[PDB]
Amino acid sequence: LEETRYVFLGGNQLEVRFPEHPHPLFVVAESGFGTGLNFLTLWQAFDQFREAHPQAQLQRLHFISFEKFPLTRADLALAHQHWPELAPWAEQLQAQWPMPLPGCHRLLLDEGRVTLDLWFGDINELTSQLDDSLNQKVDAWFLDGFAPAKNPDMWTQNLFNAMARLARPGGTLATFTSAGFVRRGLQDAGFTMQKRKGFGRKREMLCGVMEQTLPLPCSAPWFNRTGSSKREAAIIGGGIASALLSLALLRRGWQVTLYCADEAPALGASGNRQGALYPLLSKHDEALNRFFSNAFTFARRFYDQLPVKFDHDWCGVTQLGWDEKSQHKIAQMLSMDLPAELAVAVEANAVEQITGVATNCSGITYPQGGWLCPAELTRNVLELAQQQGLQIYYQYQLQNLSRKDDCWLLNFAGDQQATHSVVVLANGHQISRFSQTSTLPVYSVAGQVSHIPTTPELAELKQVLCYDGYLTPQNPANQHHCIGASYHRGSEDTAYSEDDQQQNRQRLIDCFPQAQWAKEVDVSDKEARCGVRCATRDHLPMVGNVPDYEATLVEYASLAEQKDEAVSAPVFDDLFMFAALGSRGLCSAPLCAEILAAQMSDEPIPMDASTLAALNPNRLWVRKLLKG
Ligand SMILES: Cc1cc2nc3c(=O)[nH]c(=O)nc-3n(C[C@H](O)[C@H](O)[C@H](O)COP(=O)(O)OP(=O)(O)OC[C@H]3O[C@@H](n4cnc5c(N)ncnc54)[C@H](O)[C@@H]3O)c2cc1C
């Protein structure tokens, strides 16, 4: 343990650099996370640092690391037992220890003080897939793992080059090994290397620093994500998206203001009483599946950590093949062989025990999922945000935006205007109401969810059912269930429809004609909540810089043939969008808020270049332009 401190903290001059670090955030990357020893050690060091030097500018730690073969958290725990001194940190690390899914996993520890990005996979396979936003963001490197002798496999020119790419100018690195090919390899990668006495009986150790500013690669500029240098932003919003975002920004030292068109928040699509938390898995869409898996697990972690009162139960969500198409989608999902803590098959006989209700058919189950009250969540997250200093103006409806020299002029309804440095459009299905956004491949889908009274037999239902519509367990606070899914493409109408009311029960009955419990559902009270989803085909949100449609057509007019020498993606200055959350919003919103707030602050974004491109707003125009 003292050798850990020596090698990795000492080798990077961290205890000295910290209090002199002229930035709010410090970024550290690690070739393997192993048992998490190095990270815990560093975390302790960081806490001691903050405790001893409150005046210091550096308030936040960011730690990126890789593990190819993660641990079961039981083994992680009893591994952590060897170092009792670190317990108070390790416990936290365990509390949030992520599920063994591929890709990037963000953990928010110590209420944001310490951010950990765990990438599960082969580090050499993953360096390729890392996002450009990560280039030169790394202040210090822990090059660690099994000794080069006895495991040369990890130590490759690939790795050295990658470390060189991510290390910011003046950034450092340290490793326990003095091995030659490592030194010369790191020198080829562009580091300036120095030997240093090893710890105790061991021999010389290596540490170096990047003493030059290398050229930044920018592989595919049409997809690239830029932030802002300005720290003051306005959000147009009042739904879950805006709330989560505002937390994420305030956390990062942003001065935030929210304008909402309605009297209160959560009167848009986020206004439901009960809504379902679960991932959309795809076997044949890589991005979609990656994103929903990681965003779903992050979502649960986040919701657990979030210090807010909101009705909810994670009771598990069960999805039944009631017919062919469904049985088949389910089948594919089960064919992709995923950890059972994510999704697992359920036979028709087990279905009654698990859901409390007999569907007379098999299905799949997401055990970590459930229902939550989105309206209460949004409302209360916003309240928390105001405490944190969020400035909210209700009844401000944004009519149009104009770009002045250093800012954005916002023109609202009712003769009101504001002026802000940065602007984010969070406003839901109305995202397209502005000239800058009018061409976006998003569309309105109105929908109606019915509020039904609970009954002794329905009270037996322990999980959210997903069939054609969906039926939630009752929320005991109101003694009702939500049952829903009315779907109208192209419709912005929020008016109650008796047709939809009736179709909500109908779908259920139709899916389980033999089931007595289902006949219990009673919509006769004409009670429902209606809202307008903003959707895309491909089913992913649009999060990032608002692209300039015309410029994007003019430039890129060729692309194709001309893919080199291309300009960065044409974009409006300091204008970002968080939108097209679909029907899956409670799942995607937290990690999106993270991705966007990270992007705007020029910090590390917790996701790979591909899935990120899959989330990008200029997506369709760009891929159509790539060919004809
Ligand atoms: C019928 C239905 C069922 C759903 N089921 C689920 C579910 O099962 N699981 C799940 O996770 N999600 C569900 N959702 C929600 C889905 O996730 C939505 O996409 C999500 O609620 C979007 O929230 P948002 O913050 O992006 O926009 P919204 O919640 O619609 O909020 C947009 C906000 O922007 C404001 N605004 C609009 N224009 C302006 C302007 N010009 N100036 C100022 N303010 C403006 C509005 O006041 C509004 O408050 C459901 C939604 C509906 C309608």
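The residue numbers of chain A are those assigned by Swiss-Prot, with the residues present covering 35-662 sequentially.
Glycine too: its Cβ is placed from the backbone N, Cα and C atoms.
These features come from Swiss-Prot:
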| type | residues | note |
| --- | --- | --- |
| MUTAGEN | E64 to A | Loss of methyltransferase activity |
| MUTAGEN | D178 to A | Strong decrease in methyltransferase activity |
| MUTAGEN | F180 to A | Strong decrease in methyltransferase activity |
| MUTAGEN | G271 to Q | 4-fold decrease in activity, but no change in FAD binding |
| MUTAGEN | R567 to A | Loss of activity, but no change in FAD binding |
| MUTAGEN | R618 to A | Loss of activity, but no change in FAD binding |
For this session: To the nearest whole angstrom, state the Cα distance for the pair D178 (mutagenesis position) and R618 (mutagenesis position).
Result: 39
Seminar exercise, completed: Result for ligand 1 contact check over mutagenesis positions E64, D178, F180, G271, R567 with Cβ cutoff under 6 A is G271, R567
Problem set entry | Neighbour tally for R618 (mutagenesis position), based on other Cβ positions within 10 Å of its Cβ | 22
Exercise. How big is the Cα-to-Cα gap, in Å, between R618 (mutagenesis position) and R567 (mutagenesis position)?
Worked result: 10
Exercise. Restricting the comparison to the mutagenesis positions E64, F180, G271, which residue's C-alpha is spatially nearest the C-alpha of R567 (mutagenesis position)?
Worked result: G271
Seminar exercise, completed: Cβ-Cβ distance under 8 Å, sequence separation of 6 or more, same chain as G271 (mutagenesis position); the residues meeting this, in order, are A277, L279, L292, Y293, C294, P299, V458, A460, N461, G462
Exercise. Near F180 (mutagenesis position), which residues of its chain come within a Cβ-Cβ distance under 8 Å, counting only those 6 or more away in sequence?
Worked result: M188
For this session: Quick one: give me the count of other CB atoms within 10 A of the CB of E64 (mutagenesis position).
Result: 25
Problem set entry | Cβ-Cβ neighbours of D178 (mutagenesis position) (radius 10 Å) | 21
For this session: Would you count the other C-beta atoms found within 10 angstroms of the C-beta of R567 (mutagenesis position) for me?
Result: 23
